[PDB]
Amino acid sequence: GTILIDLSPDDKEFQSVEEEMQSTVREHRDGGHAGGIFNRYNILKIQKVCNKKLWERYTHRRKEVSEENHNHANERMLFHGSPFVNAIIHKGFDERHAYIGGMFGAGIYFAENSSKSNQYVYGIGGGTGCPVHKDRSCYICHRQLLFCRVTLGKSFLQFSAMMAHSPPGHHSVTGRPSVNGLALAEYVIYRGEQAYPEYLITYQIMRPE
Ligand SMILES: O=c1[nH]nc(Cl)c2ccccc12
Ligand SMILES: [Zn+2]
């Protein structure tokens, strides 16, 4: 079902996706423990993920949510890092991609900061790092992130001091850091059909000069 189309680095689509990656790196409170130490990426490949059944499943949900929310899907593009990226692009998001222990209950988490999603590429809190070197700051091994279409609908705003259900009458949760003024929002959805893994980004973190 799924096919991957490579974007040309010469294509403005590839460049705006790269731009969204690079411009949303920030420093993290763990000093790089989970995702490694870096200020920018070496982007290796960007692919468009194409799956007609998964897309129809997404837009069918999007229209439902839209209809329930002052005609507004509230659709965003957000990063998602996960060791199960191969399964997500083939079979879609589901409960086995839910972060049981997350701050906003058991759902599927996305971030505005690419560097926040990079923390999850090798597992929760970076797991034990790359499979080859066991290094959470590995500069050699190739990482992948998804840059996804996410339907938020009516989003419950939850300020944070940094499968379950949406709070009644809402279709997601906005987790908004209230202490770190440079940290962008995270978002949690509770139905796999509310996200589509539109781009697959293959990259390395770069060692700071
Ligand atoms: O990109 C992400 N992937 N996985 C998780 Cl649990 C997560 C949790 C918070 C913020 C971002 C992410
Ligand atoms: Zn490695």
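Chain A is numbered as in Swiss-Prot, which gives 952-1113, 1115-1161 for the residues shown.
Header says: X-ray crystallography, 2.0 Å.
Every residue, even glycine, has its Cβ placed from backbone N, Cα and C.
Under its mutagenesis entries, Swiss-Prot includes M1054 to V with the note: Loss of activity. For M1054 (mutagenesis position), the Cβ neighbour count at a 10 Å cut-off comes to 14, with all displayed protein chains included.
Under the three-state DSSP scheme, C1092 (Zn(2+) binding site) falls in the coil class. Taking the Cβ of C1092 (Zn(2+) binding site) as centre and 10 Å as the limit, one finds 15 other Cβ atoms among all the protein chains shown. Marked as Zn(2+) binding site by Swiss-Prot on the basis of similarity to another entry: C1081, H1084, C1089, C1092.
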TODO: Consider only the recorded positions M1054, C1081, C1089: which of them have a Cβ under 6 Å from an atom of ligand 2? Write none if no residue does.
DONE: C1081, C1089
Open item on the list: I want the residues beyond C1081, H1084, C1089, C1092 whose C-beta is within 8 angstroms of the mean position of the Zn(2+) site's C-beta atoms, in chain order.
Closed with: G1080, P1082, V1083, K1085, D1086, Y1090, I1091
Task: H1084 (Zn(2+) binding site) CB neighbourhood, other CB atoms within 10 A - done: 12
